[PDB]
Protein chains: 2
Amino acid sequence: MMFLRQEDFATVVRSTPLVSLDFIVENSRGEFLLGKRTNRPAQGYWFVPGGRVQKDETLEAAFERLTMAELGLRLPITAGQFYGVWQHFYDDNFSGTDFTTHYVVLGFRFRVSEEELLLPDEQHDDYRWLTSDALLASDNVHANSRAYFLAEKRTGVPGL
Amino acid sequence: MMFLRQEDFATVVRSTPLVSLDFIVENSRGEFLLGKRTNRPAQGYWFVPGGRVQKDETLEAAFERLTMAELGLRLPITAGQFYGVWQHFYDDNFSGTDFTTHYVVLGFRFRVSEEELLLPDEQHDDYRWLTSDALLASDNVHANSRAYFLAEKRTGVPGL
Ligand SMILES: Nc1nc2c(ncn2[C@@H]2O[C@H](COP(=O)(O)OP(=O)(O)O)[C@@H](O)[C@H]2O)c(=O)[nH]1
Ligand SMILES: Nc1nc2c(ncn2[C@@H]2O[C@H](COP(=O)(O)OP(=O)(O)O)[C@@H](O)[C@H]2O)c(=O)[nH]1
Ligand SMILES: [Cl-]
Ligand SMILES: [Mg+2]
Ligand SMILES: [Mg+2]
(Lines of atoms letter the chains of each structure in order from A and count residues from 1; the text may use other names and numbers.)
(Lines give C-alpha, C1' and ligand atoms only; values in the text may rest on other atoms or scores of the structure.)
(Ligands and ions follow the chains in the order given, each with its own letter.)
Protein backbone atom coordinates (compact mmCIF):
# COMPACT_ATOMS: atom_id res chain seq x y z
CA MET A 1 0.00 0.00 0.00
CA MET A 2 1.49 3.30 -1.16
CA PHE A 3 -0.43 6.02 -2.99
CA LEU A 4 2.28 8.48 -4.08
CA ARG A 5 2.20 12.24 -3.84
CA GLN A 6 2.12 13.78 -7.28
CA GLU A 7 5.83 14.70 -7.47
CA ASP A 8 6.96 11.16 -6.85
CA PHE A 9 4.28 9.72 -9.10
CA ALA A 10 5.57 12.00 -11.89
CA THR A 11 9.15 10.86 -11.31
CA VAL A 12 8.01 7.21 -11.29
CA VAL A 13 6.01 7.55 -14.51
CA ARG A 14 8.93 9.35 -16.23
CA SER A 15 11.42 6.74 -15.12
CA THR A 16 9.98 3.21 -15.15
CA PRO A 17 7.07 0.99 -16.26
CA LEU A 18 3.91 0.90 -14.21
CA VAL A 19 2.46 -2.50 -13.44
CA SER A 20 -1.32 -2.76 -13.70
CA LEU A 21 -4.34 -5.07 -13.79
CA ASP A 22 -6.98 -4.74 -16.52
CA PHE A 23 -10.45 -6.24 -16.05
CA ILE A 24 -12.20 -7.73 -19.08
CA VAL A 25 -15.67 -8.00 -17.55
CA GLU A 26 -18.55 -9.87 -19.22
CA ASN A 27 -22.26 -9.51 -18.40
CA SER A 28 -25.17 -11.98 -18.92
CA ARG A 29 -25.53 -11.05 -22.64
CA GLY A 30 -21.97 -11.85 -23.78
CA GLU A 31 -21.00 -8.15 -23.78
CA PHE A 32 -17.96 -6.50 -22.19
CA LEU A 33 -17.65 -3.48 -19.91
CA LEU A 34 -16.07 -0.29 -21.23
CA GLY A 35 -15.95 3.11 -19.58
CA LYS A 36 -15.30 6.49 -21.17
CA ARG A 37 -12.12 7.64 -19.45
CA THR A 38 -11.97 11.01 -17.72
CA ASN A 39 -8.19 10.86 -17.03
CA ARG A 40 -5.06 10.71 -19.13
CA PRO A 41 -3.64 8.59 -20.59
CA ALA A 42 -6.21 7.43 -23.20
CA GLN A 43 -8.45 10.28 -22.00
CA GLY A 44 -11.85 10.41 -23.71
CA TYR A 45 -11.55 6.87 -25.09
CA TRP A 46 -13.68 3.90 -24.14
CA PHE A 47 -11.45 1.47 -22.22
CA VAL A 48 -11.78 -1.55 -19.96
CA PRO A 49 -11.42 -0.68 -16.26
CA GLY A 50 -7.99 -1.20 -14.79
CA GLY A 51 -5.26 0.32 -12.65
CA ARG A 52 -1.79 0.14 -11.23
CA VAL A 53 -0.30 -2.04 -8.48
CA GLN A 54 1.33 -0.05 -5.68
CA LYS A 55 4.67 -0.53 -3.95
CA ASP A 56 4.72 -3.57 -1.64
CA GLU A 57 1.17 -4.50 -2.67
CA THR A 58 0.50 -8.11 -3.61
CA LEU A 59 -1.42 -8.92 -6.76
CA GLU A 60 -4.09 -10.47 -4.53
CA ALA A 61 -4.50 -7.24 -2.55
CA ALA A 62 -4.37 -5.09 -5.70
CA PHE A 63 -7.11 -7.16 -7.31
CA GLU A 64 -9.44 -6.56 -4.34
CA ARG A 65 -8.61 -2.87 -4.10
CA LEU A 66 -8.92 -2.29 -7.85
CA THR A 67 -12.17 -4.22 -8.40
CA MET A 68 -13.69 -2.26 -5.55
CA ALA A 69 -12.36 1.10 -6.82
CA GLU A 70 -13.09 0.50 -10.52
CA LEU A 71 -16.31 -1.55 -10.39
CA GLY A 72 -17.79 -0.79 -6.96
CA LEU A 73 -17.62 -4.50 -6.04
CA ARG A 74 -14.71 -6.14 -4.20
CA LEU A 75 -13.79 -9.46 -5.81
CA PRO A 76 -10.96 -11.82 -4.92
CA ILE A 77 -8.27 -12.68 -7.51
CA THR A 78 -9.64 -16.24 -7.59
CA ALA A 79 -12.69 -14.77 -9.38
CA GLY A 80 -10.48 -13.74 -12.29
CA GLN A 81 -9.05 -15.81 -15.13
CA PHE A 82 -5.50 -14.62 -15.90
CA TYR A 83 -5.40 -13.44 -19.50
CA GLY A 84 -1.82 -12.63 -20.37
CA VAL A 85 0.85 -9.96 -19.97
CA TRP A 86 0.31 -6.97 -22.23
CA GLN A 87 2.26 -3.77 -22.84
CA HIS A 88 0.63 -0.34 -23.24
CA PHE A 89 2.60 2.73 -24.30
CA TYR A 90 1.11 6.24 -24.24
CA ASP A 91 2.59 9.53 -25.38
CA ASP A 92 1.13 11.45 -22.42
CA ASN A 93 0.70 11.05 -18.66
CA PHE A 94 -1.72 11.46 -15.75
CA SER A 95 -0.90 15.16 -15.39
CA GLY A 96 0.23 16.39 -18.81
CA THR A 97 1.64 15.79 -22.26
CA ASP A 98 5.32 16.26 -21.42
CA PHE A 99 6.43 12.63 -20.94
CA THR A 100 5.23 9.15 -21.77
CA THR A 101 3.54 6.45 -19.71
CA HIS A 102 4.42 2.74 -19.97
CA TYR A 103 2.34 -0.05 -18.41
CA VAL A 104 3.02 -3.76 -18.17
CA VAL A 105 -0.50 -5.10 -17.75
CA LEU A 106 -1.87 -8.32 -16.31
CA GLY A 107 -5.24 -9.02 -17.92
CA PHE A 108 -8.03 -10.82 -16.02
CA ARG A 109 -11.38 -11.99 -17.42
CA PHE A 110 -14.53 -12.64 -15.39
CA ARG A 111 -18.31 -12.60 -15.69
CA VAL A 112 -20.59 -10.63 -13.37
CA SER A 113 -24.20 -9.65 -12.96
CA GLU A 114 -24.73 -5.93 -13.80
CA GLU A 115 -26.84 -5.45 -10.66
CA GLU A 116 -23.95 -6.45 -8.37
CA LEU A 117 -21.64 -3.71 -9.71
CA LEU A 118 -21.85 -0.12 -8.49
CA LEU A 119 -20.06 1.63 -11.29
CA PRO A 120 -18.22 4.70 -9.98
CA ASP A 121 -17.86 8.07 -11.70
CA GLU A 122 -14.28 9.02 -10.74
CA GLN A 123 -12.45 7.48 -13.72
CA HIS A 124 -15.29 7.19 -16.27
CA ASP A 125 -18.19 9.47 -17.15
CA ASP A 126 -20.20 6.79 -18.94
CA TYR A 127 -20.24 3.00 -19.19
CA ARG A 128 -21.45 0.55 -21.81
CA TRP A 129 -21.53 -3.17 -22.31
CA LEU A 130 -20.39 -3.84 -25.89
CA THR A 131 -20.19 -6.91 -28.07
CA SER A 132 -16.78 -7.94 -29.34
CA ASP A 133 -17.88 -7.01 -32.88
CA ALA A 134 -19.07 -3.56 -31.83
CA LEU A 135 -16.03 -2.68 -29.71
CA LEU A 136 -13.66 -3.88 -32.47
CA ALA A 137 -15.45 -1.75 -35.07
CA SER A 138 -15.25 1.46 -33.01
CA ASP A 139 -12.17 3.71 -33.18
CA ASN A 140 -13.43 5.38 -29.99
CA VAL A 141 -12.50 2.18 -28.16
CA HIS A 142 -8.78 2.54 -27.59
CA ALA A 143 -6.52 0.18 -29.54
CA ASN A 144 -5.13 -1.23 -26.28
CA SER A 145 -8.63 -2.34 -25.25
CA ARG A 146 -9.53 -3.64 -28.73
CA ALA A 147 -6.35 -5.75 -28.62
CA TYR A 148 -7.83 -8.05 -25.96
CA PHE A 149 -10.45 -9.13 -28.51
CA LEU A 150 -8.16 -9.68 -31.55
CA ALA A 151 -6.64 -13.13 -32.19
CA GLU A 152 -3.73 -11.50 -34.07
CA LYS A 153 -2.83 -9.37 -31.03
CA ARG A 154 -2.91 -12.42 -28.68
CA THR A 155 -0.05 -14.11 -30.54
CA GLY A 156 3.16 -13.89 -28.50
CA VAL A 157 1.45 -12.44 -25.39
CA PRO A 158 3.08 -14.24 -22.43
CA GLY A 159 0.48 -16.38 -20.63
CA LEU A 160 -1.73 -16.97 -23.68
CA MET B 1 15.49 2.03 -23.16
CA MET B 2 16.37 4.02 -20.04
CA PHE B 3 19.14 3.13 -17.59
CA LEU B 4 18.49 5.44 -14.65
CA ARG B 5 20.80 7.57 -12.62
CA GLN B 6 21.18 6.15 -9.12
CA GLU B 7 19.13 9.03 -7.70
CA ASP B 8 16.23 8.21 -10.01
CA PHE B 9 16.53 4.44 -9.53
CA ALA B 10 16.35 4.99 -5.76
CA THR B 11 13.13 6.98 -6.09
CA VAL B 12 11.71 4.29 -8.37
CA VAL B 13 12.59 1.38 -6.04
CA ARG B 14 11.28 3.25 -2.97
CA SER B 15 8.03 4.13 -4.73
CA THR B 16 6.76 1.42 -7.07
CA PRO B 17 7.18 -2.21 -8.18
CA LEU B 18 9.93 -3.14 -10.58
CA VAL B 19 9.02 -5.41 -13.48
CA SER B 20 11.57 -8.08 -14.34
CA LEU B 21 12.36 -11.20 -16.32
CA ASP B 22 13.91 -14.24 -14.62
CA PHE B 23 15.59 -16.96 -16.67
CA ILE B 24 15.26 -20.66 -15.82
CA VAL B 25 18.20 -21.84 -17.92
CA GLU B 26 18.72 -25.56 -18.59
CA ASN B 27 21.79 -27.24 -20.05
CA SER B 28 21.96 -30.36 -22.24
CA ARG B 29 22.04 -32.64 -19.21
CA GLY B 30 18.94 -31.20 -17.52
CA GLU B 31 20.74 -29.09 -14.90
CA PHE B 32 19.80 -25.45 -14.23
CA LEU B 33 21.95 -22.31 -13.95
CA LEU B 34 22.42 -20.46 -10.66
CA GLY B 35 24.77 -17.56 -9.97
CA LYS B 36 26.07 -16.39 -6.62
CA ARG B 37 24.77 -12.83 -6.44
CA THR B 38 27.12 -9.98 -5.57
CA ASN B 39 24.47 -7.22 -5.51
CA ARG B 40 21.52 -6.54 -3.24
CA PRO B 41 18.83 -7.62 -2.97
CA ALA B 42 19.37 -11.35 -2.28
CA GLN B 43 23.10 -10.55 -1.98
CA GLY B 44 25.28 -13.63 -1.42
CA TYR B 45 22.49 -16.04 -2.39
CA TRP B 46 22.48 -18.40 -5.34
CA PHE B 47 19.80 -17.21 -7.74
CA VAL B 48 18.70 -17.66 -11.33
CA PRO B 49 19.84 -14.81 -13.63
CA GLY B 50 17.26 -12.07 -14.18
CA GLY B 51 16.70 -8.34 -14.31
CA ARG B 52 14.34 -5.45 -14.69
CA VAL B 53 12.56 -3.98 -17.70
CA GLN B 54 13.28 -0.30 -18.36
CA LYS B 55 11.00 2.61 -19.22
CA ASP B 56 9.59 2.41 -22.73
CA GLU B 57 11.36 -0.93 -23.31
CA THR B 58 9.30 -3.74 -24.82
CA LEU B 59 9.42 -7.20 -23.24
CA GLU B 60 10.91 -8.41 -26.54
CA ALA B 61 13.74 -5.87 -26.34
CA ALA B 62 14.29 -6.49 -22.62
CA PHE B 63 14.57 -10.24 -23.18
CA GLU B 64 17.39 -9.71 -25.72
CA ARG B 65 19.17 -7.11 -23.61
CA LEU B 66 18.90 -9.20 -20.43
CA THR B 67 19.94 -12.55 -21.93
CA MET B 68 22.98 -10.83 -23.38
CA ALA B 69 23.77 -8.98 -20.14
CA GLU B 70 23.15 -11.94 -17.80
CA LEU B 71 24.36 -14.87 -19.90
CA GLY B 72 26.61 -13.35 -22.57
CA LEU B 73 24.31 -14.83 -25.24
CA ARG B 74 21.53 -12.83 -26.88
CA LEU B 75 18.31 -14.82 -27.38
CA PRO B 76 14.90 -13.70 -28.64
CA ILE B 77 11.80 -13.94 -26.44
CA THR B 78 10.44 -16.58 -28.83
CA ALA B 79 13.11 -18.94 -27.43
CA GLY B 80 11.55 -18.73 -23.98
CA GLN B 81 8.76 -20.77 -22.44
CA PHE B 82 6.62 -18.48 -20.32
CA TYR B 83 6.94 -19.73 -16.74
CA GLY B 84 4.41 -17.65 -14.79
CA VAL B 85 4.12 -14.32 -13.04
CA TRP B 86 5.75 -14.16 -9.61
CA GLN B 87 6.10 -11.56 -6.85
CA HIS B 88 9.35 -11.05 -4.97
CA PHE B 89 9.61 -8.79 -1.90
CA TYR B 90 12.98 -7.90 -0.31
CA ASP B 91 13.60 -5.89 2.84
CA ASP B 92 16.63 -4.17 1.28
CA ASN B 93 17.59 -2.60 -2.07
CA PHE B 94 20.51 -2.11 -4.49
CA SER B 95 21.84 0.84 -2.41
CA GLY B 96 21.51 -0.60 1.12
CA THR B 97 18.94 -1.25 3.85
CA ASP B 98 16.93 2.01 3.98
CA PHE B 99 13.99 0.78 1.90
CA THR B 100 12.46 -2.37 0.37
CA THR B 101 12.43 -3.69 -3.19
CA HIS B 102 9.34 -5.14 -4.87
CA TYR B 103 9.45 -7.04 -8.20
CA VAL B 104 6.68 -8.41 -10.37
CA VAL B 105 8.52 -11.09 -12.32
CA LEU B 106 7.90 -12.92 -15.57
CA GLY B 107 9.66 -16.26 -15.61
CA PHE B 108 11.01 -17.73 -18.86
CA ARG B 109 12.58 -21.16 -19.32
CA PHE B 110 14.93 -22.26 -22.11
CA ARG B 111 17.82 -24.63 -22.79
CA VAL B 112 21.30 -23.58 -23.83
CA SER B 113 24.66 -25.18 -24.51
CA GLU B 114 27.14 -24.18 -21.79
CA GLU B 115 29.82 -23.74 -24.41
CA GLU B 116 27.77 -20.97 -26.07
CA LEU B 117 27.47 -18.75 -22.99
CA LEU B 118 29.97 -16.13 -21.92
CA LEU B 119 29.02 -15.88 -18.29
CA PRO B 120 29.75 -12.38 -16.99
CA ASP B 121 31.16 -11.38 -13.61
CA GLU B 122 29.21 -8.16 -12.92
CA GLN B 123 26.29 -9.69 -11.01
CA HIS B 124 27.65 -13.08 -9.92
CA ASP B 125 31.04 -14.21 -8.64
CA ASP B 126 30.42 -17.91 -9.38
CA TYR B 127 28.02 -20.09 -11.38
CA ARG B 128 26.79 -23.64 -10.95
CA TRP B 129 24.54 -26.00 -12.88
CA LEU B 130 22.37 -27.90 -10.39
CA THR B 131 19.66 -30.51 -10.76
CA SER B 132 16.17 -29.47 -9.64
CA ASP B 133 16.47 -31.89 -6.69
CA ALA B 134 19.83 -30.48 -5.65
CA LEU B 135 18.91 -26.80 -5.80
CA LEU B 136 15.69 -27.48 -3.87
CA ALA B 137 17.78 -29.05 -1.07
CA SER B 138 20.28 -26.16 -0.97
CA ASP B 139 19.28 -23.35 1.52
CA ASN B 140 21.92 -21.05 0.05
CA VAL B 141 19.65 -20.95 -3.05
CA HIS B 142 17.19 -18.15 -2.37
CA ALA B 143 13.59 -19.18 -1.66
CA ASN B 144 12.45 -17.05 -4.62
CA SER B 145 14.64 -19.08 -6.99
CA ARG B 146 13.66 -22.42 -5.47
CA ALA B 147 10.00 -21.52 -6.06
CA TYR B 148 10.43 -21.91 -9.85
CA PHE B 149 11.12 -25.66 -9.31
CA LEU B 150 8.18 -26.24 -7.10
CA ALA B 151 5.09 -25.54 -7.39
CA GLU B 152 3.06 -22.33 -7.30
CA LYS B 153 3.24 -19.00 -5.60
CA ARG B 154 2.62 -18.51 -9.29
CA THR B 155 0.18 -16.46 -11.36
CA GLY B 156 -0.82 -17.91 -14.72
CA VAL B 157 0.36 -20.75 -16.88
CA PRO B 158 3.60 -22.40 -17.90
CA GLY B 159 3.57 -21.99 -21.70
CA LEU B 160 2.99 -24.94 -24.05
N1 LIG C 1 -0.92 10.94 -7.19
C2 LIG C 1 -1.10 9.67 -7.55
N3 LIG C 1 -2.03 9.33 -8.48
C4 LIG C 1 -2.10 8.02 -8.80
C5 LIG C 1 -1.28 7.03 -8.26
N6 LIG C 1 -1.64 5.84 -8.81
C7 LIG C 1 -2.64 6.06 -9.70
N8 LIG C 1 -2.92 7.41 -9.71
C9 LIG C 1 -3.97 8.12 -10.43
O10 LIG C 1 -5.21 7.71 -9.86
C11 LIG C 1 -6.21 7.54 -10.86
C12 LIG C 1 -6.69 6.09 -10.88
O13 LIG C 1 -5.58 5.19 -10.89
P14 LIG C 1 -5.49 3.93 -11.85
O15 LIG C 1 -6.82 3.25 -12.06
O16 LIG C 1 -4.37 3.13 -11.31
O17 LIG C 1 -5.06 4.63 -13.22
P18 LIG C 1 -5.45 4.49 -14.77
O19 LIG C 1 -4.32 3.76 -15.47
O20 LIG C 1 -5.53 5.91 -15.20
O21 LIG C 1 -6.79 3.82 -14.90
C22 LIG C 1 -5.56 8.02 -12.14
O23 LIG C 1 -5.85 9.41 -12.31
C24 LIG C 1 -4.07 7.81 -11.90
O25 LIG C 1 -3.22 8.69 -12.60
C26 LIG C 1 -0.36 7.39 -7.29
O27 LIG C 1 0.28 6.59 -6.59
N28 LIG C 1 -0.30 8.72 -6.97
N1 LIG D 1 21.68 2.95 -11.59
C2 LIG D 1 20.90 1.99 -12.08
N3 LIG D 1 21.12 0.71 -11.74
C4 LIG D 1 20.21 -0.19 -12.20
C5 LIG D 1 19.11 0.13 -12.98
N6 LIG D 1 18.44 -1.01 -13.28
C7 LIG D 1 19.11 -2.05 -12.69
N8 LIG D 1 20.20 -1.54 -12.02
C9 LIG D 1 21.26 -2.26 -11.31
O10 LIG D 1 22.02 -2.94 -12.31
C11 LIG D 1 22.39 -4.24 -11.86
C12 LIG D 1 21.79 -5.35 -12.71
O13 LIG D 1 20.41 -5.07 -12.86
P14 LIG D 1 19.32 -6.21 -12.92
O15 LIG D 1 19.85 -7.48 -13.51
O16 LIG D 1 18.16 -5.58 -13.55
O17 LIG D 1 18.96 -6.39 -11.39
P18 LIG D 1 19.00 -7.57 -10.31
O19 LIG D 1 17.58 -7.75 -9.83
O20 LIG D 1 19.87 -7.06 -9.22
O21 LIG D 1 19.58 -8.82 -10.95
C22 LIG D 1 21.97 -4.29 -10.41
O23 LIG D 1 23.04 -3.83 -9.60
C24 LIG D 1 20.81 -3.31 -10.34
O25 LIG D 1 20.64 -2.75 -9.05
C26 LIG D 1 18.92 1.45 -13.33
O27 LIG D 1 18.09 1.86 -14.15
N28 LIG D 1 19.83 2.35 -12.86
CL1 LIG E 1 25.40 -28.10 -22.29
MG1 LIG F 1 -8.09 2.87 -13.62
MG1 LIG G 1 20.18 -9.39 -12.80
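Our numbering is plain: 1 for the first residue shown, then up by one each step along the chain.
Method on record in the header is X-ray crystallography, 1.3 Å.
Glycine is no exception: its Cβ is also placed from the backbone N, Cα and C atoms.
If you look up Swiss-Prot, you'll see A:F3, A:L4, A:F9, A:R37 marked as substrate binding site. In the three-state DSSP classification, A:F9 (substrate binding site) falls within a helix. In sequence order, A:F94 are the residues of the chain that are 6 or more apart from A:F9 (substrate binding site) and have a CB within less than 8 Å of its CB.
Following the DSSP three-state reduction, the secondary structure of A:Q123 (Mg(2+) binding site) is coil. For A:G50, A:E70, A:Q123, the entry in Swiss-Prot reads Mg(2+) binding site, with the evidence type experimental evidence.
Look at Swiss-Prot and you will find A:14-154 tagged as domain 'Nudix hydrolase'.
For the mutagenesis result A:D22 to A (Swiss-Prot position 21), the note given in Swiss-Prot is Increases Km for GDP-mannose 5-fold. Reduces activity 120-fold. Within 10 Å of the Cβ of A:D22 (mutagenesis position) there are 25 other Cβ atoms, across all protein chains. DSSP assigns A:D22 (mutagenesis position) to a strand in the three-state reduction.
The Cβ of A:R37 (mutagenesis position) has A:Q43, A:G44, A:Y45, A:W46, A:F47, A:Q123, A:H124 as same-chain neighbours under 8 Å, each 6 or more residues away in sequence. Quoted from Swiss-Prot for the published mutagenesis A:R37 to Q (Swiss-Prot position 36): Increases Km for GDP-mannose 9-fold. Reduces activity 24-fold.
Sequence-distant neighbours of A:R52 (mutagenesis position): residues of the same chain at least 6 apart with a C-beta under 8 Å from its C-beta are A:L18, A:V19, A:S20, A:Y103. DSSP assigns A:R52 (mutagenesis position) to a strand segment in the three-state reduction. Here Swiss-Prot notes a mutagenesis experiment, A:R52 to Q (Swiss-Prot position 51), with the remark: Increases Km for GDP-mannose 40-fold. Reduces activity 300-fold.
In sequence order, A:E57 are the residues near A:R65 (mutagenesis position), counting only same-chain partners six or more apart with C-beta under 8 A. In Swiss-Prot, the entry for mutagenesis A:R65 to Q (Swiss-Prot position 64) states: Increases Km for GDP-mannose 80-fold. Reduces activity 24-fold. The structure shown retains the original residue.
A mutagenesis experiment is reported in Swiss-Prot for this position, A:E70 to Q (Swiss-Prot position 69), and the note states: Increases Km for GDP-mannose 10-fold. Increases Km for magnesium 40-fold. Reduces activity 150-fold. Its own atom aside, the Cβ of A:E70 (mutagenesis position) has 24 Cβ atoms within 10 angstroms in the protein chains shown.
For the mutagenesis of A:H88 to Q (Swiss-Prot position 87), Swiss-Prot gives this note: Increases Km for GDP-mannose 4-fold. Reduces activity 200-fold. The structure shown keeps the original residue. The DSSP secondary structure for A:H88 (mutagenesis position) is strand.
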Other CB atoms, at most 10 A from the CB of A:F3 (substrate binding site): 7
Against chain B, in sequence order - recorded positions A:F3, A:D22, A:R37, A:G50, A:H88 with Cβ under 8 Å: none
Cα-Cα distance maximum in Å, computed over every pair in A:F3, A:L4, A:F9, A:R37 that the record assigns to substrate: 21
Secondary structure of A:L4 (substrate binding site) (DSSP, helix/strand/coil): coil
